[PDB]
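Peer 1: Here it is, the structure in full.
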Amino acid sequence: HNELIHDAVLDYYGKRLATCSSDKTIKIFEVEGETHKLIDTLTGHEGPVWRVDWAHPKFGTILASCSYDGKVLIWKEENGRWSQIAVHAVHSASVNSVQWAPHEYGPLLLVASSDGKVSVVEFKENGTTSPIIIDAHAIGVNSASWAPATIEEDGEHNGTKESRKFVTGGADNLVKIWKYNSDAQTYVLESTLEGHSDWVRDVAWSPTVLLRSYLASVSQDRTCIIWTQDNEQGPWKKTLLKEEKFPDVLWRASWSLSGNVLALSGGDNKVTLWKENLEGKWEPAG
Amino acid sequence: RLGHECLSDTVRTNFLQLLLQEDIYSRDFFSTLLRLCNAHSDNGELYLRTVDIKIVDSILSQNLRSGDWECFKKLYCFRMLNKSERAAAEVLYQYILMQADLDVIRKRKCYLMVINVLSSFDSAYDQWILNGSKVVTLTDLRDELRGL
């Protein structure tokens, strides 16, 4: 239907809107400004479609949808519609998050299911899934993320190296920081951070151009602690966004693709807006 | 068959054209050739020379320009027996598209024929056929069969 959509995301080129329903359909529309005319509907899940994500065009516009069933159903526009080219279901139930990764880490998908797993789905020539699974949390993983420590993605003055940090949101009430070492094939648990005594809903990574990285750990205590990294290997410090508890029942928490402004997607269908002011402090903006 | 220093291709082109326009000779002659084509198709061989193949091809292609399913039925039979089997799938495939004289049930029947002939192949290049420069897969034909 259109009587309950759980996520919507837009491709880079601005051609297909991909709304995901909870009766098991991914209704795919046409971006024509603000007008939208339908072009597909894909039923294939056995659980409510939780989330959908787009992939950077340099490795195709790939549409990864996940339900509560232990299935991630990858589609890709082929056959004059949207047709699978991969599938990944190494979990059993409650796949929550599914986020694509930049090509400075290669073409990987970063899957979070609530069964205390996270897979790192590497993609090869034939479009093959290669889940390199890891146990994290123990009550559930809601979400997943990573970047350099010593250097960065290869360029001019960012070296190259081989490492990838993570943020994993859990339903154990923690938000763990895992660290990949591509020089050892080790996933080393590094830091465990706890800001909430209620489930960490969403986690996210700041795409800020700043060396500091901020992580917005939202919760059902209606509190967001901002986990402040001084650099790319510095400590983490709990900080308050709103100094009081939001009226917004917080689920998601996304930073802008230009700016460092944070929107918290309230159950009231209002987005409160908190960004740092001329004093150095998270204060209102909407 | 045994010309090529006792028959020239052009004189032969004219004969082949003549008996197929005259009703009295066309049927008996052309069924006869195709029975004999069947006896060498069973072998995995030809019965005919390269030149004769193209002459017949050319006349029938000009009979497509007069319409009717039957013209394609001749071109089809010829191609299957004289080993142009990917092109034979093409012949059945042209018919569904060119004609809007066919009904919706009729489009479907035709689609069903092309689809099973493509997938019976022992070759992985004969699993699809060409419409212009775009490759048409079984998957595409299948979408077409439900939509037509």
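Using the numbering of Swiss-Prot, the residues shown for chain A are 8-293, in order.
Quick check of the header: electron microscopy, 8.1 Å.
Cβ coordinates are placed from backbone N, Cα and C, and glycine is handled just like the others.
Looking at Swiss-Prot, you'll find the mutagenesis A:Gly176 to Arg noted as follows: Leads to mislocalization of NPCs and overproliferation of the nuclear and ER membranes at 34 degrees Celsius. Here Swiss-Prot describes A:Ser224 to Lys as a published mutagenesis experiment; the accompanying note says: Growth inhibited above 30 degrees Celsius. Under its mutagenesis annotations, Swiss-Prot gives A:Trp262 to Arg the following note: Growth inhibited above 30 degrees Celsius. What Swiss-Prot notes for the published mutagenesis of A:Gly266 to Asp is this: Growth inhibited above 34 degrees Celsius.
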Peer 1: Looking at Cβ-Cβ distances, which residues of the chain lie under 8 angstroms from A:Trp262 (mutagenesis position) while being 6 or more apart from it?
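Peer 2: A:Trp262 (mutagenesis position) has long-range Cβ partners A:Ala211, A:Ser213, A:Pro214, A:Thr215, A:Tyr221, A:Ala223, A:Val268, A:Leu269, A:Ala270.
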Peer 1: Which of these mutagenesis positions has the least crowded Cβ, counting other Cβ atoms within 10 Å: A:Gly176, A:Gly266?
Peer 2: A:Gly266
Peer 1: Between A:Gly176 (mutagenesis position) and A:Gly266 (mutagenesis position), what is the CA-CA distance rounded to a whole number of Å?
Peer 2: 23
Peer 1: Per DSSP, to which secondary structure element type does A:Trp262 (mutagenesis position) belong, with helix, strand and coil as the options?
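Peer 2: Reduced to three states, the DSSP call for A:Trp262 (mutagenesis position) is strand.
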Peer 1: Other than its own, how many Cβ atoms are within 10 Å of the Cβ belonging to A:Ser224 (mutagenesis position)?
Peer 2: 25
Peer 1: If one measures from the C-alpha of A:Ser224 (mutagenesis position) to the C-alpha of A:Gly266 (mutagenesis position), what distance in angstrom results, rounded to a whole number?
Peer 2: 19
Peer 1: Using DSSP and three states only, what is A:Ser224 (mutagenesis position)?
Peer 2: strand
